[PDB]
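As structure tokens, the structure follows; a few thoughts come after it.
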Amino acid sequence: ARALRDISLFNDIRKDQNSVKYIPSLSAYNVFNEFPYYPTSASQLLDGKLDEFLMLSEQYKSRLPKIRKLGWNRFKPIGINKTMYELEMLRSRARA
Amino acid sequence: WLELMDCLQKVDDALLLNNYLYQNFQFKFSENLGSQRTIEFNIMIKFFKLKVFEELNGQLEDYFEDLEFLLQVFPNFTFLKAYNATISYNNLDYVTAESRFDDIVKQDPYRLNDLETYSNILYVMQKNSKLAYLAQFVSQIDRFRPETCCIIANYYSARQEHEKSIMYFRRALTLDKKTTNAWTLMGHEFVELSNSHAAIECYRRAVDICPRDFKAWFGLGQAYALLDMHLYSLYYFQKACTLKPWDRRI
Amino acid sequence: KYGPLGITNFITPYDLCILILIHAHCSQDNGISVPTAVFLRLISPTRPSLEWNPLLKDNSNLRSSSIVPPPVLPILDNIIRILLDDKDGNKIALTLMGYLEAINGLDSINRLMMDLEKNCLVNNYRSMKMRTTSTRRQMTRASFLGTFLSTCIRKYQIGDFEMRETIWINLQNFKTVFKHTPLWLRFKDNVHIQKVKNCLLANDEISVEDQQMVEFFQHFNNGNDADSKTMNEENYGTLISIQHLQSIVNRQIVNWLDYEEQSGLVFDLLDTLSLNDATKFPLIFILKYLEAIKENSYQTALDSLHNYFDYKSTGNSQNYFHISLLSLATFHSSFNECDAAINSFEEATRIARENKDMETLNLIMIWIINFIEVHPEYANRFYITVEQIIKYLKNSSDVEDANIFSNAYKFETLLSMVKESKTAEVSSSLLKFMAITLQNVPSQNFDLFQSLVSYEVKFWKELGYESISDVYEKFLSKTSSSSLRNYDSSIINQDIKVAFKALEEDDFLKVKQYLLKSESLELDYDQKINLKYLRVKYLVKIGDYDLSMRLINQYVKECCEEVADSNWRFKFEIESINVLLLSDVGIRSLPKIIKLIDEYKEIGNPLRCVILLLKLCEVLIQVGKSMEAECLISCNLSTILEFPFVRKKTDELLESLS
Amino acid sequence: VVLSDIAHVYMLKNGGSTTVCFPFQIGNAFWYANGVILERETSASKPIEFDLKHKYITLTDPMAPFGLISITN
């Protein structure tokens, strides 16, 4: 892959003379949601082959905070008519 | 009997096994009740005839007189009629198959055993309303059987929603891996999705489970024929020829 | 050491073995530093990705400039034999042996994993110099071992408890396998294990009550065989990741293609895949394909080839249909189908256009004439003439080619040599091909370097200077052959040279039996002509000339129409001169020889001119006019001794004149 | 090459490979000018029973349908 320019000789002469779409694979489709997995970056695509370990690493990393993120938004306790999302919002404004 | 039927692989083996059951096979008359140990008047030997001779699509012998004999003794047996309906289905006689199956649903409404062919017939019939009834009705019983996840997939395929139907076929296979018929159907829903790369693997797994799969070879042969690679598909079609030579379609 | 094989995306028992050694090296409490050679043999195969196309490209970058030891199988027997070799390696090996005895539970495995992340591994070197209070060596993420340990740590938190549970079943299954080996008996007790085991087993926090039941929990799970064992699912004997398996197979096929390896162990283990590892690892199919060609199996080879291109095409996001056809096209040319390969190749061009990608077309064109080079008789059948490609490839680009120009000029040199062009152009064209090939690395591009030697040894041999040819002949590789040309072609080629030697030594029985094999073998065109030419020379020796004369003119006539091979036209032609003049009638050859003399005077090939002089001299002495033949040979005696292989005919003629 | 119930015809001079089936099992195969004669498998298991009405098959090329022999007194 010297490209004819990494050769010092022909590189010298030239100076003197001057004077990818992605498609899902079968393993990409999962069982629970019909949306197939889409890689985030080309690094996860090993020479056009989807790394099963790499895709399963991002899947674990995504689901991990999702358990922590459970109470945000919709979830509302009894006796408080406001959810915890804007509990931290007003808390942020309290000190600031 | 079913484990015995599974170990059989080719029709010629059945003829060898069928003979052994006749000349040098006798039951223990002590354990079994009288007038039953006779091979000619048994019932399991008969039920063996209707099962192996047609699931392997083997040459029929001693099969006609036994079938009508079983219909007389067992007029209300649900398993017999569905097998009787399947025989018409296997002969590409769909209209009569529909009438036979319609008796099953009325007589036995909760049977997720042979309905996979019923929802298979309805897809070709294009009776989307009748199929839509079945998908809602079957799914209400339970969604964990292999068939109920195959009944719905046919209904979702008829509505040209492939990215969702492809999901259920993989679901239907995960519950019971023995249902290898879902591989070829899973392959078809990729071809209609204009995704040839994914289809090729899907068909190829089916033949690696069992090489004697005419459906898998043909479905894999077409996927190459859809592309310009006409000659590259000749080998796949040639292999499928040996499986079922007596077919006009191939 | 054998067992069922299965791909695992988790911490394999082999992976902990490196994790054991790296713990000893970094702890620096025992003062044992693992040799750098041991590490570079263990982690390096685990490093991700090498890639290898089936054909159409051979060892372009897979070859290592420095010879590397084979990758190590994940068995404690094989791992120990590496460390054991050193005179002080028993101390290093026993350190690994001691640790594997210390980790008796799943919690102990987590202790090693927790220890490294909190203390050993370090985010960056900027925090290294501030951590001078550490009693253990610390490591950077970007280092060789740092990037490995990060992946290994990542492979531990990526799993649930079922993942950690399979680690400990397999490791004890992996450990107890080594227990029933002769090597374990030699190390049954060495007392260094007890010292190192007690180094880490300390601070157990209990020795009287819990340790009584800790043994019970371990023993009951283990197969004590006192009663029926607790029933559990079948467990694999060996666990390997995809990357490590890739290193083993790539090394095996390369070693097969052309420190001792274990062919039996690797082949046996690879045959026990659960048929789903084969899908995740398509290269197992081609490993059968290479073996199938060795024994020359037709049906078996095709099935494995098709299997490899069904799983690979789906895995590769890039379109690979345009590559599948050529490999099948190459396979057909390997079995001398020829015509069947042409139809398969035609559909490859059409598929390439649909992709609308330029880089693949250069690969298609390169494969075109390489097929033509092996089978020149099919140059007319193609939709593109050979000269059209050379004109394109010469002015293809000035960058992102590297090897295209090295290929392009080599094909011009063959066409020019066959066209019997002036030796002025042939030397210049060969100079271009030689200059570019040696400019870049010739070691990595082993295919073209061998082709250079084959041409140059052929180019200088036709000129008559065996001295130059001998030097380059020592660089020509034997039994290596090339792709898309059979597999027993090397055996046949060595056999032809034996037959020619047998002809010189008057072993007529041997050459006669070989000619029988000739009529029923499937031979390449270049091999065809040699045996076609060998048959003519053998028939001249016997004495029957009516058959030979009717035979030789048929050869040359089809050596000018079917293939425009001028070099083989000349060698056949002079044989027609020899059979005539040997039969005391050489006068008929006079119009033919003189037509070649002045024709080859313009070409300037000194061998061609001199060999015609000897035939001319031999004609003149059988007419009764030896007087002028002596006068002609005397003036040219100086310039005819420079050619060695005509000296024997020259010297023999001198005694005739006396 | 003739198997128990499948024949493979590999073209050597030119072309690829073909494969054909048969109505029943074949005992042995004998070559004749332009075709093959196939003998049915007689008995297998030990009962010994066999067929005699027609056990010979004539085929010219793989693609064409099989033929039946003719015997006269």
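Chain B is numbered as in Swiss-Prot; shown residues: 252-501, in order.
Cβ coordinates are placed from backbone N, Cα and C, and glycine is handled just like the others.
Counting only same-chain residues at least 6 apart in sequence, those with a Cβ under 8 Å from the Cβ of B:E306 (mutagenesis position) are B:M256. Where Swiss-Prot documents B:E306 to K as a mutagenesis experiment, the accompanying text is: In CDC23-49; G2/M cell cycle arrest at 37 degrees Celsius; when associated with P-326.
For B:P326 (mutagenesis position), the number of other Cβ atoms no farther than 10 Å from its own Cβ, over all displayed protein chains, is 9. Annotation of the published mutagenesis B:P326 to L in Swiss-Prot: In CDC23-49; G2/M cell cycle arrest at 37 degrees Celsius; when associated with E-306; the original residue is retained in the structure shown.
Experimental mutagenesis at this site is recorded by Swiss-Prot as B:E398 to K, annotated: In CDC23-37; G2/M cell cycle arrest at 30 degrees Celsius. Counting Cβ atoms from all protein chains shown, B:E398 (mutagenesis position) has 21 others lying within 10 Å of its own Cβ. Under the three-state DSSP scheme, B:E398 (mutagenesis position) falls in the coil class.
DSSP assigns B:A404 (mutagenesis position) to a helical segment in the three-state reduction. According to Swiss-Prot, the mutagenesis experiment B:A404 to T carries the annotation: In CDC23-39; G2/M cell cycle arrest at 37 degrees Celsius.
For the mutagenesis result B:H439 to R, the note given in Swiss-Prot is In CDC23-2; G2/M cell cycle arrest at 36 degrees Celsius. Counting Cβ atoms from all protein chains shown, B:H439 (mutagenesis position) has 20 others lying within 10 Å of its own Cβ.
With a cut-off of 8 Å between CB atoms and residues at least 6 apart in sequence, the same chain places B:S484, B:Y487, B:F488, B:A491 near B:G472 (mutagenesis position), listed in sequence order. Quoted from Swiss-Prot, the note attached to the mutagenesis of B:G472 to D states: In CDC23-1; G2/M cell cycle arrest at 36 degrees Celsius.
The mutagenesis experiment B:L485 to F is recorded by Swiss-Prot, whose note states: In CDC23-56; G2/M cell cycle arrest at 37 degrees Celsius. In the three-state DSSP scheme, B:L485 (mutagenesis position) falls into the helix class. For B:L485 (mutagenesis position), no same-chain residue 6+ apart in sequence has a C-beta under 8 angstroms from its C-beta.
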B:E398 (mutagenesis position) and B:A404 (mutagenesis position), distance between Cα atoms, whole Å: 10
B:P326 (mutagenesis position) - helix vs strand vs coil (DSSP): coil
C-beta crowding around B:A404 (mutagenesis position), within 10 angstroms: 26
